[PDB]
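Have a look at the structure below before the remarks.
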There are 4 protein chains.
Amino acid sequence: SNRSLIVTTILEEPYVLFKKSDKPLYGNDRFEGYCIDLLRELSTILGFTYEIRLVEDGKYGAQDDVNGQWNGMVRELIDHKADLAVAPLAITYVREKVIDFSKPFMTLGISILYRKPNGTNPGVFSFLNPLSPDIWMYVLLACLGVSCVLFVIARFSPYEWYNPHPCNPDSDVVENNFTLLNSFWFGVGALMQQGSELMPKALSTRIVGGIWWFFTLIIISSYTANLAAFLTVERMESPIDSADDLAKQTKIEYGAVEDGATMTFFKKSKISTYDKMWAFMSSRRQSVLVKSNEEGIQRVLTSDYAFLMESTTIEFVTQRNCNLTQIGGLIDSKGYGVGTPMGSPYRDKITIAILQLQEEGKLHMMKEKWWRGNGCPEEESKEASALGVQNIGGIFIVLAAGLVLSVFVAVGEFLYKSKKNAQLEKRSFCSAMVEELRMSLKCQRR
Amino acid sequence: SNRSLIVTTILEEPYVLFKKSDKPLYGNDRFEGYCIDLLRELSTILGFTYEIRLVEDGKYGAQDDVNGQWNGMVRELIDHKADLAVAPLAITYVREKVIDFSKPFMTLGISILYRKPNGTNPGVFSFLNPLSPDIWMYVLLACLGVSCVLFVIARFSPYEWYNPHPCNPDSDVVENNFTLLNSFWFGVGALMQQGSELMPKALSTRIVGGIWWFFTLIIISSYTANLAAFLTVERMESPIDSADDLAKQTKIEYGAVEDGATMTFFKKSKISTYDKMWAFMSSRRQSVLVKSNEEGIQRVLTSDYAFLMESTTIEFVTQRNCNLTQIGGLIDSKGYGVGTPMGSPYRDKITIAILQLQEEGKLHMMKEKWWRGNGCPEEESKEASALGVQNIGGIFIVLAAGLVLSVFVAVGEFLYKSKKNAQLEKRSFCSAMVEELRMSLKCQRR
Amino acid sequence: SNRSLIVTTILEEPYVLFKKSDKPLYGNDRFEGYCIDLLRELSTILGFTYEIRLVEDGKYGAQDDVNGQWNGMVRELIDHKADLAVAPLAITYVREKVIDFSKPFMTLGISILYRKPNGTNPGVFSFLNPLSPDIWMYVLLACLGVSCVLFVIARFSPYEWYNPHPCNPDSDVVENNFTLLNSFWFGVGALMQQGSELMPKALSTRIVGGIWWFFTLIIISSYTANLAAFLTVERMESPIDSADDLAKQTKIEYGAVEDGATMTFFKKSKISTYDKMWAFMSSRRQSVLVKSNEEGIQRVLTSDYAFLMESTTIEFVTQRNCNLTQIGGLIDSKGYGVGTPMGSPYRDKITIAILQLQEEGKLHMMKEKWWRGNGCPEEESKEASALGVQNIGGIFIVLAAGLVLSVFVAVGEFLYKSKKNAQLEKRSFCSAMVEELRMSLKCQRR
Amino acid sequence: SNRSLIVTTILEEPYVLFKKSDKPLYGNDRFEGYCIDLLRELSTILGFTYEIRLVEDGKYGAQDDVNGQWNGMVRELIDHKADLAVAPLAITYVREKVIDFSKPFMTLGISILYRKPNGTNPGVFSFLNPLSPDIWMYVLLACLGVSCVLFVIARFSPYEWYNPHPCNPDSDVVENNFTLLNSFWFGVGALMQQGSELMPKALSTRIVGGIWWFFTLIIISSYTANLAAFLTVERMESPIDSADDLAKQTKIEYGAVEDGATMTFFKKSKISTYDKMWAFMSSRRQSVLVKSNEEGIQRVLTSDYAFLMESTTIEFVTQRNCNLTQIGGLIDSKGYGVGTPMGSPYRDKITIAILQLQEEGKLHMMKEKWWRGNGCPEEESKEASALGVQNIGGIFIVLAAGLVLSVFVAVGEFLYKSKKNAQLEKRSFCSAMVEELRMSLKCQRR
Ligand SMILES: CCCCCCCC/C=C\CCCCCCCC(=O)O[C@@H](COC(=O)CCCCCCCCCCCCCCC)COP(=O)([O-])OCC[N+](C)(C)C
Ligand SMILES: CCCCCCCC/C=C\CCCCCCCC(=O)O[C@@H](COC(=O)CCCCCCCCCCCCCCC)COP(=O)([O-])OCC[N+](C)(C)C
Ligand SMILES: CCCCCCCC/C=C\CCCCCCCC(=O)O[C@@H](COC(=O)CCCCCCCCCCCCCCC)COP(=O)([O-])OCC[N+](C)(C)C
Ligand SMILES: CC(C)CCC[C@@H](C)[C@H]1CC[C@H]2[C@@H]3CC=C4C[C@@H](O)CC[C@]4(C)[C@H]3CC[C@]12C
Ligand SMILES: O=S1(=O)NCN(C2CC2)c2ccc(F)cc21
Ligand SMILES: O=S1(=O)NCN(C2CC2)c2ccc(F)cc21
Ligand SMILES: O=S1(=O)NCN(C2CC2)c2ccc(F)cc21
Ligand SMILES: O=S1(=O)NCN(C2CC2)c2ccc(F)cc21
Ligand SMILES: *[C@@H]1O[C@H](CO)[C@@H](O)[C@H](O)[C@H]1NC(C)=O
C-alpha cells in the first residue's frame, strides 16, 4: 500500500494527448498517447499505481543563466514535486548533471524535411522540343519554297522534257513529270529520308535536289543529336539526397526553430559542411528561422523551404501528408528517456523494464501503432527513363489526324472524278453507282 | 588518486587491435584502435590510469544453462577481478540484470549485406528498353492499322486506277497496285527506312504516305536518342530493396550467424514478415546458417546470397571492399556500452563523460577516423564498354526466327500452287514431282 | 598597461564597414569586417585596447608635389596623433621611407577582370564544328574523286554495256547510263542517304558503290554522334587568356583607374608587352581610363571592355557577381601591411604576431569568411536549350545560295539549247522568243 | 674604409652556384647565381664590399630540441660570425623570434607537381570501337548468311518467277532476278540503308527482307548511339586541376620530402581537405615520402606520382623538362628574405633597397633571366574535340583499298569477256584491240 506515483508530461503529438470524446469526467482517463501506452506497460511489470499530472509551465526544461535556475518539467524533478518524467524529454549534457535518466527508449536524429518532387508533366507533344518553334515554321516554309522553285526550273529547262514511253522508242512525244503535285512530293519525299521516283534529270534540277538533300541531312542529324542531349541530362539530373548536396545549393533555402536544439548543434558544430550551413542561416536570420514546427510545415508547402527538425517529428508528418519526404540520413544522434530525480531508486528498475519490453518487441509495436496511420497511397515512383505515352505519345495524335484528313480528300477525289465524266454522259447517279460497283468488283480488270 | 584500472577488453576489428610496427615488446601500447582512442579522452576528463588486459577465454559473455556460469568479459566483472570493460559489448536485458552499463555511445541494428548491382548481365533482349512496351505494341497496331486504311483509300480513289504498260498506250487495262499484300509492304517498308518499289500517286493517298513517313522519322530518332541516353549514364539497381522485398522472393537465399544475436532475434520475433524469414532458416539449416562472420562475407562474395549482421560491421566492410553494399534500413536497435561492475560509481561518471564528448562531436570525429578509407569513389567516369553479344544478342535470335518462319511460308506457297496445278486435271502427287524438277531444271527460261 | 591605441583606418569593402542593425549609437562596435576580425586576434596575443577612429580626410596617402604635405592615414602617423593603422594600406618605396610597415599579411597583384564566356552567340555556321575543316575538304575530294573512278570503270567494264528498251528485245542498242554527269549524281546521291534512280550492275562497279556506301554510313554516324557530344557538355572559352593575348588584339579595349596604383605601374614599366599597353591608353585617354572602381565594373558589365585592378578586389567581386571572372595570372606583386609610426616598437611585435597566426592558418580561415559566399555554382546542370536560328541559321543561307546558283544554271541551259536551235539554220534571237512561247504554251504535249 | 661584409649562402640552384669554368683561381668570382646577382645590385646602391663565404654545415637552419640550439646558416647569424643571409632561407615563426629579416623578395607557395597528360593515341581505326570485334565478324557472317538463304528461297518460290518484258505483255517467258550476284547486292544494299532495285515480290522472300531490315535498323542505331557515348564521356572527362580533386583519388599517389617544411604544414593543418591528405601519407610512410627533391623528381617520371614541393622549385624544373607541369594553384603562402642578426642596423637599409629594386622592375628581370632557360617548345595543347585524322581517318584507308580492289576486278571482267567471245571467233588480239577502241569510241552506239 505504497504511495501512488506522480508523472509529469507535456502535450506533444503522438505523445500525451486528450482523448477525443464528449461527456467530460476523467481522472487518469484524460490522456491517450504513445507515452500513456508506455506508462501502462511499465506499471504492469513493476506493480505501481501512476497518477498523471501535467506540467504547469508547458516547457521541456532550460536553465536561465541570469537566474541560474531551471524551469518546465525538469524543475518538477529537482524539487521532488514529481518523480517520473515520461515524455519526449531528450538526453543532453546539461540535463544529466542535475537529474538522472533511464536508458533510451527511442532514437532521435536530425534530418531534412522537404517537398517531394511533384513530377515532370512534359505535355504530350514532347518530341517537338529539340527545335525552336521558329525552326518548325521555317522548315515547313522551306519545303513549300523549294517545291515552288523546282516546279519553275523544270518548266524552263529544255533537258527536262525527255521522251515518255521509254520502252517504246522512236515516237514523237515529250513529257516532263515535274508537275505541281509531284514537285511537293519530291520535297516531302526527300525531307523524310525515304526518297522517291521521278528523280531530277537535267543539271539545273540536279542542283536544287542536290542542295535540298544537304538541308535535310543537317536538320535530321540535328534533331537526333539534340534529342539525345535532352534525354542525357534528364537521366544525368539527380534529386538531392544529402545534407552536403543541399549545402552547395543557394536557390533552396534552409530553416530551423528559433533557439531550439537544432540551432544549438550548428553553432557548436565543427564540420566544414555544417559550418557554412550556419553561415547561410545567420546571414538570413529573418526569413528561414521561422518560429516553431507548426509554422515550419506551412513554409515548406508554399515555398522551396527545406526545414530541419528531429527525425521523429518528420516521421509523423510524412505519414499524415503524402506530399512530403525524409531527404537525407541522420545528422545527429540523440535519444529520449524516462527522467528521475537525482539519485533515486527508480533509474534501474525502469532500465530493467525498458530492455524487457525491447526483447519482446513491444516498443516496435507501439511505434508502428501511433506513427503509421491512415496508410499512404505512396508508391508511384514510376520515373521510368523509357519513352512512354507521357512523352512521345502525341505522334499518334498527328498520325490519326492525318489519316482522318485523308478520307475527306478521298471523298473529294471520288466526287470530282464522278462529276467530271458525268458532264459528258449519264447524269449523276448511274455514273456514280457504277463506279462504286466497279470499285466493289474484286477483279483487277475494270 | 589510487591504483590503476584493469580495462578488460576483447580484440576485434576496428575497435581494439595490435600495432603493426617493430620492437615487439611494448606493453600498454600493444593495443590501438577506435575503442582505444575512446579511452584516451576518457582518461582526460575523468582522471585514471590504465592496465589494459585481454580476456583469457575471449568471448563477450553468455549463460551456461547448466551452472549459470558466465563467460567472456562479464564473468570477470562479477568477481571484481577487473574494472571498466570498454569494448564492443552490447546492452541486453540478461546482462543488465547482472552487472551495469553506461548510456550508449554507438547505435546499431541488423541490416542486410548483399552484392552491389554490377550491370554486366543486362539481358539478351536489352535493346527493347529505350521504348515502353506499350509503344512497341502500339506501332504494330499502327502499322497493321495504317496499311488497312491505305488499302481502303487506294480502291476508293479514282485517280489511283491508272494505266499500266507504258510501251502500249490506248488500251482498257487498269491496275490498282496496292493490294492487301502490298499495302502492308508499304507500311513495313516505310517503317524500316528502306522505301519501296511502289509509291502512291493520286493525292488522297499521298497524305497517308506523307503522315506515316513523319511518324517513322520521330520514332526512330526517339529510339536512337534514348538508347544514347542509356549508354551514357548507366543506372543499375538492386533486385531487393528491403527486408519485405527479400521476404517474398526465393531465388536469393538468406543468411545469419548460428547462435548469435541475429539468429536469436528472429526466433523471438512475432512480426509476420520475420516469422516467414525464420520459417525459411529452420527448414534450410546447415546450408544457409554460417558458423562465423568471416565465412559469411565469403558466401556473399562467391555465391548468390544475402547476409544479416550488425549494422556497424557492415559499415566497415562496405568501405573496405567495393563489391558489396548495404540494403535497406535498420531492423532492430541496440547499443554498445561501457561495462561496469554492479554498484561501482564509475557508471554515472562516464555517463556524464560520454555526453560531454558528444557535444563537441568527438564521437563523430573518431568514427570518421576508423570507418572511412578508400571510399570506393569509382561510381563515376563511366568506362563506356563496347556493345557486344551480352547486350544485342537478341536480334540474332529474332533474325533466325524470321528465316525459319520464312521456310514454312515458302513450303506453304509451293504446296498452294500445286493444288491449283491439280485443279488443271492432274494428279496432286504427280504434279509435285513435275514442278520439283523444274526448280532443279536450273535454266532461266519457262 | 597604459592608455589605449587610436587605430586610424579608412572604410572600404570587405575590410572595415558599418554594422547593418538597429540602435544607431554604438561606439567601438560601429565597424566590423575582415580587417576588424584581424584586430580581435591582434589584441589577444599582444595585449592592448582600442579606440578605432576613421580618418577625417579619407584617402590612403600620397604626396602634394608642392608642399610635400602627406594625406590620408599616413599623414596622421607622422605627427603621432595616431597609432597602428591596420587597413588596406599597401607597401610602397615612398611610404616606407617615411613611417614603417610590418611584414605583409596578404599578397596581391594586378590582374584582368572580364565578362565570363556566355555561349549565346556561337556563330551562325555552328554546325560545321563536329568535324574538322580538313575532313569537310576531304569528303569533297572523295566525292569528286570516287565519281571520276566510277566513270572510268563503268566504261571499262563490258558487263555494264547492257541492253535498254525491255519492251523490245533482239536489237543492237546499248546504253552505259553512267555518264560523267550521272557519276557525280550517284556519288552525291549516296552521300546524302537518298539513293538514286540508277544503280550499278556489272560486279566491278558494285564494289565502288559498296565501299562508298560504307564510307557515308560512318561519316554521318560520326557527325550525329559528335554533334550530340557538343549539345550535352558545352565548353565555352575566353577570347583572351593572358595579358599577352590582350596586348595583340584591338577589338576588346583596355581599362584602368586614373591616377591609381595600376596606371602608375604601366607608366613606369619597361616590358615590351606593357609598353605597348601604355601606348594604347595614352592615345585613348578620357574614353578608357575610368575615374573610379565602381564605375569600372559598369564598363565591363555593360560594354565590351577589360578592366585592370588589384587581385583581391577581383576575388571579391567575382564571388558576388556571376557575370564576370578573372583572366590570367598576377602581373605585379605587392602587399598589405600594418602601418606604424617611425621608430615605434609595435612594428616588431606584430611581425612576430602575424607569423604566429599564419601557422594555425587563422589568416586563411578569416579570408574564407570574408570572400566566399554564393560561390556561383551554376556551372552545372546544363539547361539544354532548344536549337534555334542562333545555331543552325547557316543552312538557310546555303539553301538560298544553291537556288540562286540553280537559276544561273537554268538560264545557261536555256541559252545553250537555242544556240543549237540556231545551228538548225535559224536566227539566234528569233528562236529564243519561239521557245519562250513554248514554255508559256503550258500544254503537256510536243 | 669600413669593414667588408661576410654573407653566408648555400648551394641551391638557380641560387648560388659554382661558375662552370676551368683555370681555378677565384675570390668572390666563384659564385654565379640568382642571389649573386642580387648581392651585386644591393652592393651598388648601398655602397658596401661583400665577401662571400659558404656555410659549413650545409643546412638552412633548425632547432634541435634536445640541445636547444641552432645549426646551419641561422647559427652563423646568432654568433655574429656573419651578418647577411642572402639565401632561399624562408620566413617562419620559429626563425623570426631569434633573428631579424628584411621584407620578402620572392613569394613561395605549395603546389602540386605531376606529369603532363601524354596524349590520346587513338590509333587510326577509331570508328571501329563502339562494337566488339565479335560483332563485326558476326554482322559480316550474317550478310553472307542471309544472302545465301534468299538465293535458295527465290529458287523454290513459284510466285517469284514473274514475267520479264513487263512493258511488252502477252509473251511466254519467265525470269526471276535473284541470281547469286544480285542476292548479295540486296543484302549489302539493305545493310547500308541505301536500298536497291529488284525488291522481293513473293511473300516468302518478303519475310527475309522484312526481317533483315529490322536487323540493320538495330545495328545502325546502336552504332550511332554507342559512338555518342564514347564522344560524350571523352569531353566529359576532365584532367585534375586542384588539390581537392587530387584528394578524392586513390590511384594517383601523394608525396613529400621527409620531415621538410611541407610535412610540417599538413600535420598542423586544420582544413578538412588537407587533413585526409595527411592521413593517406601517414598510412603509406614507406613509399611516397621519399627522401628529398632529387629523388622526388625521378619518381614522377616512372610512376603515377604527384609530388608536392614549393612553387619556385616547380617553376625551375618545368622550364628545364617539358614533360612536367604545375597542376593546381598555391596552397600555402611564404616568402624568402635577406636575414640579419638580431637588432642590426641593416634590416631597414635592405628593406629600402628591395622596394627600390621592385619599383624599377629589376626583380622580375632577374627572375625571367634565371628561371626561364632554353625556351620550351611547349604549346601543343590541340586536344580538339572535333574529328580529325587522328580519329576517324582510316575510313579513307578502306575507301582507297576498295577502289584499288575494284580495278583488279575490272581487268578480270575485261579479260574474261574478251576471251569468251574469242573462242567463237578471231583469236585473241584483234578481238581485244577492237573492244578497247569500241570503249574509246565516245559515241553511245556500239
Ligand atoms: C561490297 C560488295 C557488294 C557486291 C557483292 C559482291 C559479293 C561477291 C560474292 C559472290 C559473287 C559470285 C557471283 C556468281 C557467279 C555465277 C554467274 C551467274 O550468276 O550467271 C550464271 C547463272 O548461274 C547462277 O548462279 C544461277 C543458276 C540458276 C539455277 C541454279 C539453282 C541452284 C540449285 C539450288 C541448290 C540447293 C542445294 C543446296 C541446299 C542445301 C549464268 O551465266 P554464265 O556464268 O555465263 O553461265 C555459266 C554456265 N555453266 C555454269 C555451265 C558454266
Ligand atoms: C555530311 C555532309 C558531307 C558533304 C560536305 C559538304 C559541305 C562541306 C563544304 C564546305 C565546308 C568547309 C568549310 C568550313 C571551314 C570552317 C568554317 C568557317 O570558318 O566559317 C566561316 C565562314 O562562314 C561560312 O561560310 C561557312 C563555311 C563554308 C560553308 C558554306 C558552304 C556549305 C556547303 C555548300 C554545298 C553543300 C552540299 C555539297 C554536296 C552536294 C565563319 O564561320 P565561323 O563561325 O567563324 O566558324 C568557325 C570556324 N573557324 C574556327 C575555323 C573559323
Ligand atoms: C503530307 C503532304 C504530302 C503531299 C503534298 C500535298 C500538298 C498539296 C499542295 C498543292 C496541291 C495542288 C494541286 C495542283 C492542282 C493542278 C491540277 C493538275 O496538276 O493538273 C492540271 C495541270 O495543270 C498544272 O498545274 C500544270 C500545267 C503545266 C504548264 C503550266 C506552266 C505555268 C506557267 C509558269 C508560271 C510563272 C509565273 C510566275 C513567275 C513569278 C491538268 O489537269 P486538269 O486539272 O484536269 O485540267 C484543268 C484545265 N483547266 C486549267 C483549264 C481547267
Ligand atoms: C478534296 C478537295 C480539296 C479537292 C481536291 C482536288 C484534287 C485532289 C484534284 C482536282 C484536280 C486533280 C488533278 C486533275 C488532273 C490530273 C492529271 C492526271 O494525269 C494526274 C492527276 C491530276 C494531276 C489530278 C490530281 C488531283 C487533283 C489536283
Ligand atoms: O543519451 S546517449 O546514451 N548519449 C549519446 N549517444 C550517442 C551518439 C553516441 C546516444 C545516441 C542515441 C540514443 F538514443 C542515446 C544516446
Ligand atoms: O539498450 S537501449 O539503452 N534500450 C533499448 N533501445 C531502444 C530501441 C529503443 C536502445 C536503442 C539504441 C541504443 F543505442 C540503445 C538502446
Ligand atoms: O612589400 S614587399 O615586402 N616588397 C616587394 N615584394 C616582392 C616582389 C618580391 C612583395 C611581394 C609580396 C608581398 F605581399 C609583399 C612584398
Ligand atoms: O613573411 S610574411 O610577411 N608573413 C606571412 N605572409 C602571409 C599572409 C600569407 C607572407 C606571404 C608571402 C610572403 F612573401 C611573405 C609573407
Ligand atoms: C607517356 O609516356 C611514358 C613513357 O613510356 C609512359 O610510361 C606513360 O604511360 C605515357 N602516359 C600515359 C598516360 O600512358
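Residue numbering in chain A adheres to Swiss-Prot, whereby the residues present occupy positions 429-874 in order.
Cβ from N, Cα, C; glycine included.
The L-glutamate binding site annotation in Swiss-Prot covers A:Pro516, A:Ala518, A:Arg523, A:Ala689, A:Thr690, A:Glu738. Counting every protein chain shown, 20 other Cβ atoms lie within 10 Å of the Cβ of A:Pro516 (L-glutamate binding site). In the three-state DSSP assignment, the secondary structure recorded for A:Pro516 (L-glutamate binding site) is coil.
Packing around A:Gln621 (variant position) is summarised by its Cβ count: 21 other Cβ atoms lie within 10 angstroms of its Cβ, all protein chains included. A:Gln621 to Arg appears in Swiss-Prot as a known natural variant, with the remark: In RNA edited version.
Within 10 Å of the C-beta atom of A:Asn751 (mutagenesis position) sit 11 other C-beta atoms, taking all shown protein chains into account. Secondary structure at A:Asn751 (mutagenesis position), taken from DSSP and collapsed to helix, strand or coil, is coil. Listed in Swiss-Prot is the mutagenesis experiment A:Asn751 to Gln, annotated as follows: Loss of glycosylation.
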Please report the distance from the Cα of A:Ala689 (L-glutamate binding site) to the Cα of A:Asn751 (mutagenesis position), rounded to the nearest angstrom.
26
For A:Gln621 (variant position), which of the recorded positions A:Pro516, A:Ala518, A:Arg523, A:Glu738, A:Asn751 has the nearest Cα in space?
A:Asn751
Cβ-based proximity (under 8 Å) of the recorded positions A:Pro516, A:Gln621, A:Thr690 to chain C, or none:
A:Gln621
Counting across all protein chains shown, how many other Cβ atoms sit within 10 Å of the Cβ of A:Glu738 (L-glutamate binding site)?
22
Round to a whole number and give the Cα-to-Cα distance in Å for the pair A:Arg523 (L-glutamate binding site) and A:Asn751 (mutagenesis position).
36
Listed recorded positions (A:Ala518, A:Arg523, A:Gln621, A:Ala689, A:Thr690, A:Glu738) that sit near chain B [CB under 8 A]:
A:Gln621
What whole-number value in Å do you get for the largest C-alpha pair distance within A:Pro516, A:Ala518, A:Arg523, A:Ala689, A:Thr690, A:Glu738, the residues recorded as binding L-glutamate?
18
Write down the Cα-Cα distance for A:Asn751 (mutagenesis position) and A:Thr690 (L-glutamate binding site), rounded and given in Å.
24
Neighbour count (Cβ, 10 Å) for A:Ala518 (L-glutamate binding site):
19
Which of the binding-site residues A:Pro516, A:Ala518, A:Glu738 has its Cα nearest to the Cα of A:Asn751 (mutagenesis position)?
A:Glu738
